[PDB]
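Encoded as structure tokens, the structure appears first; notes follow it.
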Amino acid sequence: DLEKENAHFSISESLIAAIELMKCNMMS
Amino acid sequence: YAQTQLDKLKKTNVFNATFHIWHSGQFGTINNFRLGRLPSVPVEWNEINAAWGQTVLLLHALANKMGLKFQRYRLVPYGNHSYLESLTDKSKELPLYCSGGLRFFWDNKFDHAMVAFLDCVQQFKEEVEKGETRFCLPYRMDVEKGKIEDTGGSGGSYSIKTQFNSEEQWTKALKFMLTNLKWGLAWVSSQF
Amino acid sequence: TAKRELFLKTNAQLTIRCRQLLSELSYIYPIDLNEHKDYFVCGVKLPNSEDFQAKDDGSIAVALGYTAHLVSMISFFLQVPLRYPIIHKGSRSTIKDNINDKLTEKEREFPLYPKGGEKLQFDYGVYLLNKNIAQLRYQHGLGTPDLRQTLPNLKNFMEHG
Amino acid sequence: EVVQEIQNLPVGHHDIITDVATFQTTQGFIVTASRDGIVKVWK
Amino acid sequence: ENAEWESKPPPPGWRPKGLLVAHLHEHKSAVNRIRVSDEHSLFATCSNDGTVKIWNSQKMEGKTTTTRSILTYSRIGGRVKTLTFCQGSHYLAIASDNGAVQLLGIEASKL
């Protein structure tokens, strides 16, 4: 389950980055 | 250079950059502090105290940002001695810090403190899910017993209290809780 | 000429974002004030350097740890290196000194908190922290009439930027 | 003798360096300046 | 025969580790020359913004006081593009892009 948890972490960070990029673009 | 710096900054979440949550392979990490304790990898109590004092601050900041006031407990982020003073009755002291030299018969205070923090995180999850059911946290929690169900796998349950529990299960439970906090942070930042 | 104008345009947005995300760091760390003119970080005091004496130690240590983390995060966001880098640990933070030539390798780390016997070393550590705060305050163009006042200077810097 | 070179918060300058001096008072320091106005006195 | 190649500052930076002690950032467009005159304990830098800033060799450490220029001069105009301290004499020289060369007496004798 270690690989699954690592995939969870990677997906969460990718989603956070995408969400913040969208927020900044909407700000622009 | 300016374009590179801008592209980096535009994705730098404030909470994520300040209290960075990540994995070490077996230890859940906050700001490069090891929130765990294993025989093959020892962890001095000072590092655990720092990890608790930083997790408390992160959850306190998120709670104040969301405006939530936890029903039954109050979070006091003291530097390296943070504790939850029971809101319903300000007599019981619940420290999220242990001084070593464990006397389990008398050190139930730390176990109660961790259980109360799990309760607060459960309330946070309840608020997050009720606000939007489309978003679901990766792990499940039960507060009547202080456990985290491994909904991300075989479904084995783990205890957050060190007493009556092994070190490995304790570390895995805290790792699950940190993952819960990271996903909750993502959702909270997205909603605003 | 065209490319230079475009570069200035980009730098404007860069600094805008810098201040944007420096404004959110106050949601985590508050600097407060009361009528008696004491100052509180997260509700715990941090008097000026001389006023440390004859008071509780845990509160001072906790406040200094919060201040150390706050300064480190400000420097990180601004990309401004510090001459006495910090190693955040909480109530037990420390500040280095790699410049002074009159110390051994081990003696170059000082405590940003009260400690048993190491009174002078603790005072020197607080002095180094004040110097770091003054450095950050000076990079932007602000003065520093007195370096013994830890928090007021930091709050003034935050208000300015 | 051709001495070739082959490969296997950053404090370095971010633009073209235009000079390198070395003044000494007690312990020799090195001075530099890039094409954006910065100056850095190494040790 | 008596003159030596050795410049004002002999080499005590035998091995620079890469450590930094100061980040003087005051110029605006482009620095393009540096001189050092240890006889007076000073060093200078010009640029294209029309300024020739003089610093202090003992204040660079910035161990106690802040690090800032001791003097400035921006009346030559154009784009100051070279300079040289005058050995055995207490003055400096600069040459602008206007096609002008001028001395600048430094009041180091008085402190």
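Just so it is clear, chain B uses Swiss-Prot numbers, and the residues here are 256-447, in order.
According to its header, the structure was obtained by electron microscopy, 3.4 Å.
Each Cβ is built from the backbone N, Cα and C atoms, and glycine gets one as well.
Among the mutagenesis experiments that Swiss-Prot reports, B:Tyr352 to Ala is described with the note: Significantly reduces ubiquitination. Quoting Swiss-Prot on the mutagenesis of B:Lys402 to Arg: Decreases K48 polyubiquitination and stabilizes BECN1. Swiss-Prot documents B:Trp425 to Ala as a published mutagenesis change and attaches the note Decrease in membrane-association. Experimental mutagenesis at this site is recorded by Swiss-Prot as B:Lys437 to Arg, annotated: Abolished ubiquitination by the DCX(AMBRA1) complex.
A coil conformation is recorded for B:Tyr352 (mutagenesis position) in the three-state DSSP classification, outside any helix or strand.
Of the candidate mutagenesis positions, B:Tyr352, B:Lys402, B:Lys437, the one lying closest to B:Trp425 (mutagenesis position) when CA atoms are compared is B:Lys402. Cα separation, B:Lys437 (mutagenesis position) to B:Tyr352 (mutagenesis position), rounded: 22 Å. Applying an under-8 Å Cβ distance to chain A, the mutagenesis positions B:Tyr352, B:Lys402, B:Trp425, B:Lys437 reduce to B:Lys437. B:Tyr352 (mutagenesis position) sits 20 Å from B:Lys402 (mutagenesis position), taking the C-alpha atoms as the reference points. Around the Cβ of B:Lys402 (mutagenesis position), the same chain contributes B:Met396, B:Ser412, B:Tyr413, B:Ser414, B:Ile415, B:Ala428, each under 8 angstroms and 6 or more positions distant in sequence. Counted within 10 Å of its Cβ, the other Cβ atoms near B:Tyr352 (mutagenesis position) come to 21, all protein chains included. Residue environment of B:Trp425 (mutagenesis position) contains 20 other Cβ atoms, counted within 10 Å of its Cβ in all protein chains. Here the Cβ of B:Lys437 (mutagenesis position) has 26 other Cβ atoms within 10 Å, regardless of which shown protein chain they belong to.
In the three-state DSSP assignment, the secondary structure recorded for B:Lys437 (mutagenesis position) is helix.
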